[PDB]
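Written below as structure tokens is the structure these notes are about.
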Amino acid sequence: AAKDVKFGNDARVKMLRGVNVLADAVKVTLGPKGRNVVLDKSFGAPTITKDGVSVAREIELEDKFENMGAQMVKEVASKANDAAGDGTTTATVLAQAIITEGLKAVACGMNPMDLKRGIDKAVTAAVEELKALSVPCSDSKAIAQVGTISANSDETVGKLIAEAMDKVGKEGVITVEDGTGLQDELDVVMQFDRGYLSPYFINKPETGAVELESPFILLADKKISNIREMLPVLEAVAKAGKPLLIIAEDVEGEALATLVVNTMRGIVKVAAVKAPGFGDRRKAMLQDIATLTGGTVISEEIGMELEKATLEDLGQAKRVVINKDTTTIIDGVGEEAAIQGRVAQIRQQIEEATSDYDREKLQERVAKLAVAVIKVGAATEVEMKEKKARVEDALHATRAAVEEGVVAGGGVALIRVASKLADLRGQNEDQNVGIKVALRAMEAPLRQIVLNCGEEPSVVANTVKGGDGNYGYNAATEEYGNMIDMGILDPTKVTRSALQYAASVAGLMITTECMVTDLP
Amino acid sequence: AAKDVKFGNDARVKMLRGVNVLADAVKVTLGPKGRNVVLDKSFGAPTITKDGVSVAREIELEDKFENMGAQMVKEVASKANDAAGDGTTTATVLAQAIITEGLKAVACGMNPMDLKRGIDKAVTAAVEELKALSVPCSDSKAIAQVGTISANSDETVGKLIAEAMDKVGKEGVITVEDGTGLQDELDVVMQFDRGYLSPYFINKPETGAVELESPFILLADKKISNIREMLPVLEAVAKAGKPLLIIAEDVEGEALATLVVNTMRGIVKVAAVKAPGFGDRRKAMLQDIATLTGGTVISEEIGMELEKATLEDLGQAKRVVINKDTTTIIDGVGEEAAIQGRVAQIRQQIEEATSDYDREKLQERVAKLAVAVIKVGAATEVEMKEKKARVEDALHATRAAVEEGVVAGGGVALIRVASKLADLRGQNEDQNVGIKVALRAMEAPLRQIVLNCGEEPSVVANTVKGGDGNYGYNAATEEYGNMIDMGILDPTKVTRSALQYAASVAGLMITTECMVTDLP
Amino acid sequence: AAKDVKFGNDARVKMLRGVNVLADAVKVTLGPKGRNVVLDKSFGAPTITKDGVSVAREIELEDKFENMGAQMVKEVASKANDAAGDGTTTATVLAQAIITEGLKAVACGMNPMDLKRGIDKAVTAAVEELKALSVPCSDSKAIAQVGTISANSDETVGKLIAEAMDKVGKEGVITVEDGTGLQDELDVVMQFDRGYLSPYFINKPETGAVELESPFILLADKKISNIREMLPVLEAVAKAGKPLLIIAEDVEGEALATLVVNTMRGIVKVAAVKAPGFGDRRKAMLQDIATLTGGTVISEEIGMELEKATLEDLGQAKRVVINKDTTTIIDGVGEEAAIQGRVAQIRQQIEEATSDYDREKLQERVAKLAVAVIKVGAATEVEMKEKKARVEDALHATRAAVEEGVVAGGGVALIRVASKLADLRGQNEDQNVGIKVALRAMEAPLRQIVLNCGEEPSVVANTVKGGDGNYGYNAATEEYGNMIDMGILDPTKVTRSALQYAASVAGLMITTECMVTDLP
Ligand SMILES: Nc1ncnc2c1ncn2[C@@H]1O[C@H](COP(=O)(O)OP(=O)(O)O)[C@@H](O)[C@H]1O
Ligand SMILES: Nc1ncnc2c1ncn2[C@@H]1O[C@H](COP(=O)(O)OP(=O)(O)O)[C@@H](O)[C@H]1O
Ligand SMILES: Nc1ncnc2c1ncn2[C@@H]1O[C@H](COP(=O)(O)OP(=O)(O)O)[C@@H](O)[C@H]1O
Ligand code: BEF
Ligand code: BEF
Ligand code: BEF
Ligand SMILES: [K+]
Ligand SMILES: [K+]
Ligand SMILES: [K+]
Ligand SMILES: [Mg+2]
Ligand SMILES: [Mg+2]
Ligand SMILES: [Mg+2]
């Protein structure tokens, strides 16, 4: 289509106006005295949220150029989220603060492409300075604090996540789901998403689930349809007394029908459940189970018949629990040598994972061998969703603090790094201004946090910069102090991520001399 | 699409204006001197109703922001309904009254997120205070009163529900349907909607129905067409003397034809009726019958032939009654262990029911095992529907009073709790104002009830607050007295639910600093 | 969609304006000096009609609220029609007259919900008072009068319906159809809609019909295709001399072909006709015939072969008449014990009929055992349809007078009841006004009838109220007298029905404080 083409200052002013709308909608949620944003949503009720990326993703403006502005800087907030899990508002606030200052310089005749070089240099330095300030965070008290600050000063959420990480370990997974109840709730477990195939197996109608006591476990790679194949193994289990779980690709009617009438009567106690997964991942996961239980995968492809299996090839467990949705193996017989060998193998499979998706499902399996769910409580569903948004953010920050340490919150970390880089220069004057642009932007987080409390950001900024180390402003309590002593901890990873991403995008945005878009 | 983005006070004023339209449409129905709302309805006649949620669900406003207001607070009324069954108007009135007072504070510079904390704290306290005031309600007189007040002072409805609960018990179900007649009507019963397949079975032409005395019961999952399958079992029943009921998927002509000539002559006494339901629900229900009668479901799918059944697999009952429309099994042989085991299973099936429809049919079956129907009478159909709306509400309130006690109605319960929390404070001033916001809102129900009588709400409120305990205003009679003595009982569960839900939503709504929606 | 929401007086004024349009279109047809309404109709010619519900059903207004008004009160006219069959205009006139007076009171500050209670009480009383005044109506002269008044003073229609009810009895059915001729026409009949299957059976080419003299009757449930099955019975009829009628599901070619050549020659005299009905109704009706004729239904389903039938199982009749369209059995051998037993069975089948359709076909069969059609004559088709509309109304009123007696027409019945309830009071003042609202409305029918004659309704009303008993205004003749002596009879059922339904709806309509509808 025919295009509208704008140049120079006109293009930039539009680009900014756009940035500001997105920025201005997100910035209002920053900090403990941050407020919430309402996002209308076509199919049913609107959403109240503090989560900066959530606000950002919805912004789209009418004016084709302004929109372009907002649509580019939206990526800062968005990428922060995909890497860190928190800091999305901070990231957005920095980005604005750069873009704004940079463009002002561009208008003064300075060469954008150098302003960029400055900014980028100042940031590469700031990243390293932050790694210096970073003190690690591994005790449950520190983690609970990060969690708490991350969930907008909700101590329960901190406490609860800290408890969770303590229980699953570090090679273990934590999810968050909507609770039925009014208060928060933590559940801890190997399990996979498969129910009984035969609802006539439930041996405890109390729970509506099958509870096989100290059973054998048959791992069939192929899908079963004839009871002939089972007879040899079913026989040895019938003369052993112990029950049996059958985890094959599928238990077809002809061979299912029978199995039912056999437990129906009490001849053998057997359960049938599909195999966890699809394709090569199934055989991989099915193998994981064999290792935990000390059984052999009866793979039809690698020269085994299901009839030539014996008690030998069956896994064993202390207990088994299966319901309409999930199957759980409690404490398998498999030796911990074989297990941790199998784990350090899958651990290096995640190293060569060049795609995120290949990494997801792999660490899921290592957690099954080395898992927890937090259920979020609230009165209504508008409440549920702002709370659940905070819990996720908190969990992310906690995992990030663990893996990269913490720094003083209240945006002081950045303010310090800015004073430490006060001597940084570039190859020429424009690059210098570029550095100074970035350093001045580093104050923005603190400044906005203070501004959302309705106090004079210049005055607070000055007072924090007059101090040392972890002296900062506690926006919640409205007085100064030692941020680490007051539990106001941001993960290093998030503060770093915010800064890097804002800089990346904002840097480029300053180099805009022409804009091309469709006509209205 | 391009979005309209509004901030701060503008956004809030719009949000309120919206809340008020919904609120203002619902509030007019509050209390005995409440009036009705007419809701136009595209396909045919309009609806007259007092039921506050019904009005709420229809509100949708033109202005995109105002709508957002109304669409959020709509959830208060809506959730009250899903939890309690009554109090939806009250809930809505509170919500408004909070939002309004809170936003006024937000405009005074107070920190919304703290106003929220206050409100929420005041409410958590009020919930506990209400549990103190709650006296239980288990005698039929008290229940009839709750029912009566709930049905806008209709004593018949109270009386009739009280009678119903007395007869079904507490582990028994009550439904409401449109009556054909002009006056109300209660019917009480395991039974299901299926008649005889063969009209030539009626062994008592007095009633035009089959009355099988102390019979066996055959439960066939598959549909029958050949008499071959029957011969083995039919044989053992023919040499046992006792009659037989056959409840299979269907009794086809070839196998039906015969069965007739056999009872025709007196060789065996047999009835044939289709199975209750369709698909997986049929097999589920067919199984319920087996448990009540001590029989086995002869399921062709899970490896059973109909020929290999014996007297073993047949259920038994004390008596059976079947007519053109319904089949009734009176007092089955099944052991109450197996029954209540089967029930506590279906009881937890209703827990995981995430859809309303999955909940309906499940509790229907538990009533068949552990049932009454109220038919509502009215002259026209406009009348039918407002009445039926009141009966449902009443029934809900009665069931809620039973399970959580009652408190003094006329909104006095809340007014008392408010005087008891007069000393409640928070961590800081903004939180205090937040508490006071909630306590002042607690007066709104009484105030609106009085205002719908066209009398001075301040004057009545003052006079009730000057009193003690259950002193209140009786809006119907226009004079003060002891609300429990005057039968003006609200269930605790509903009063609590109203307050909790209003607070949840309204709390969040006060934290609004930005709104994002589509352009017009 | 976005809604328009109106409150209080605004909403009510709109609601009324709507009611009035519908009311005002219907009221013009009231009474003997009533006029007609023309209803445009998309597919072809318009409709002229006096029938008040017919006018009502077409009204739909542009203004969304006014429409709501009209759409609710439309139900009065509509329900009157479904219950009574006449009085739809009267009902509509009352409804208006209540709504109007009630709303005026609501505007004076009186509590709508009490105004309702008053109205309803006054009506429950009026219903009983009317049952007092009701004198029964069973002589043909009285019925002819009701019919006449009902058909807007058309004596022929009265006379003709009176003759009809006299001939079919009270357990007999009357239909009305369009006539081919220019004048009205009554036809009277056991018979059913089936002709000969074989046109080569007509033994009297004068009429073009088969006249079997004193024959046997074979009732075959199954459909016949082979002459083998017939031979046993056909044999015994061939050696008996008497002819035979065969009423089976069908007489197929192979078995039809033969039967023809046998009567063709004079070996046996046989007729073949399909069975009356479809499905379970066929077997039911086929059974009715067996009872009237003293034969057995040879039902293949309940263990009978057609070959094992003998003269035993054949019905018998005095004469049989069959043409291209219908089969008639004149005076069957069946004993009147068995017949009236079969009838009092089908009579109670119509009691449990909860659907209108289940009632239609049942009383059709009782008439066949214990039926008439009125053909309406007119010149054109515009004429046909107003006339046919009056005949139906008349027939309905006659059947209603029969079942619930009559009262003095000209709306005097209601005027009397109003003077008798002059002392009725309620629990409080608002309820009193509510009663007075209803009593004043009871004058409206008379008042409107008089007003359609262009005479002063107040003056006539006063003069009738000054009188006693059945003194009334005869609007046709324009002078006063004894309404029963002048033949001006309304059925009690209709007068009662009108009042009850108007009150039901109008009562509720007065309680309107808010209206919610879509935007324009
Ligand atoms: N009590 C406090 N005083 C000062 N700063 C705080 C306090 N609590 C949290 N913060 C800071 O405010 C920041 C707010 O983060 P948040 O508003 O969730 O946005 P983001 O998406 O950037 O995490 C945190 O980095 C933290 O350093
Ligand atoms: N006669 C009365 N006097 C005072 N209050 C009453 C009387 N009858 C009912 N109420 C109160 O009015 C409230 C009205 O409930 P209702 O209008 O049905 O709305 P909701 O959806 O809140 O139940 C009840 O909680 C009850 O306490
Ligand atoms: N000659 C008459 N004088 C007075 N009233 C009459 C006369 N003929 C009929 N009426 C009255 O007028 C009414 C007219 O009924 P109609 O206009 O058909 O409306 P509806 O639908 O109410 O039957 C009858 O109830 C009858 O009482
Ligand atoms: F805005 Be962040 F995700 F707390
Ligand atoms: F408005 Be409530 F449901 F009585
Ligand atoms: F208007 Be009524 F049906 F005579
Ligand atoms: K945020
Ligand atoms: K209500
Ligand atoms: K009329
Ligand atoms: Mg955060
Ligand atoms: Mg109520
Ligand atoms: Mg009439």
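Here chain B follows Swiss-Prot, giving residues 2-190, 193-373, 376-525 in order.
For this deposited structure, the header notes the method as X-ray crystallography, 3.6 Å.
Any Cβ shown, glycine's included, is placed from N, Cα and C.
As written in Swiss-Prot, here are the features:
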{"type": "BINDING", "residues": "B:30-33, B:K51, B:87-91, B:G415, B:479-481, B:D495", "note": "ATP binding site"}
{"type": "MUTAGEN", "residues": "B:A2 to S", "note": "Complex stability is significantly decreased; when associated with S-76, same residues as in M.tuberculosis"}
{"type": "MUTAGEN", "residues": "B:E76 to S", "note": "Complex stability is significantly decreased; when associated with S-2, same residues as in M.tuberculosis"}
{"type": "MUTAGEN", "residues": "B:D398 to A", "note": "Can bind ATP with normal affinity, but is defective in ATPase activity. Binds non-native rhodanese, but cannot release the protein"}
{"type": "MUTAGEN", "residues": "B:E461 to K", "note": "Temperature-sensitive lethal mutant. At nonpermissive temperature, the rate of general translation is reduced and a defined group of cytoplasmic proteins are translated but fail to reach native form"}
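What Swiss-Prot annotates, mapped onto the structure for a quick look.
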residue: B:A2; record: mutagenesis position; Cβ contacts under 8 Å, 6 or more apart: B:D523, B:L524
residue: B:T30; record: ATP binding site; Cβ contacts under 8 Å, 6 or more apart: B:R36, B:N37, B:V38, B:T50, B:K51, B:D52, B:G53, B:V56, B:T90
residue: B:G32; record: ATP binding site; Cβ contacts under 8 Å, 6 or more apart: B:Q453, B:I454, B:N457, B:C458, B:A480
residue: B:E76; record: mutagenesis position; Cβ contacts under 8 Å, 6 or more apart: B:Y506, B:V510
residue: B:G415; record: ATP binding site; Cβ contacts under 8 Å, 6 or more apart: B:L451, B:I454, B:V469, B:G477, B:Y478, B:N479, B:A480, B:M488, B:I493
residue: B:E461; record: mutagenesis position; Cβ contacts under 8 Å, 6 or more apart: B:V455
residue: B:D495; record: ATP binding site; Cβ contacts under 8 Å, 6 or more apart: B:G88, B:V147, B:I150, B:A402, B:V411, B:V412, B:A413, B:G414, B:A418
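Not one of the recorded positions B:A2, B:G32, B:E461 places a Cβ under 6 Å from an atom of ligand 5. The Cβ of B:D398 (mutagenesis position) lies under 8 Å from the Cβ of B:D52, B:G86, B:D87, B:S151, B:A152, each of which sits 6+ residues away along the same chain. DSSP assigns B:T90 (ATP binding site) to a helix. In sequence order, the recorded positions near chain A (CB to CB under 8 A) are B:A2, B:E76, out of B:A2, B:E76, B:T90, B:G415, B:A480. The secondary structure of B:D495 (ATP binding site), as reduced to three states from DSSP, is extended strand.
Proximity to chain C, defined as a CB-CB distance below 8 A, holds for none of the binding-site residues B:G32, B:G88, B:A480. The 6 Å Cβ screen around ligand 2 retains B:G32, B:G88 from the recorded positions B:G32, B:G88, B:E461, ordered by sequence position. In the structure shown, the C-beta of B:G88 has more C-beta neighbours within 10 angstroms than that of any other entry among the binding-site residues B:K51, B:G88, B:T90, B:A480. Following the DSSP three-state reduction, the secondary structure of B:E461 (mutagenesis position) is coil. The recorded positions near ligand 8, defined by a Cβ under 6 Å from one of its atoms, are B:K51, chosen from B:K51, B:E76, B:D398, B:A480. In the vicinity of ligand 11, defined as a Cβ distance under 6 Å, none of the recorded positions B:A2, B:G32, B:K51, B:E76, B:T90, B:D495 are placed. Taken residue by residue with DSSP, B:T30 (ATP binding site) is part of neither helix nor strand, so it is coil.
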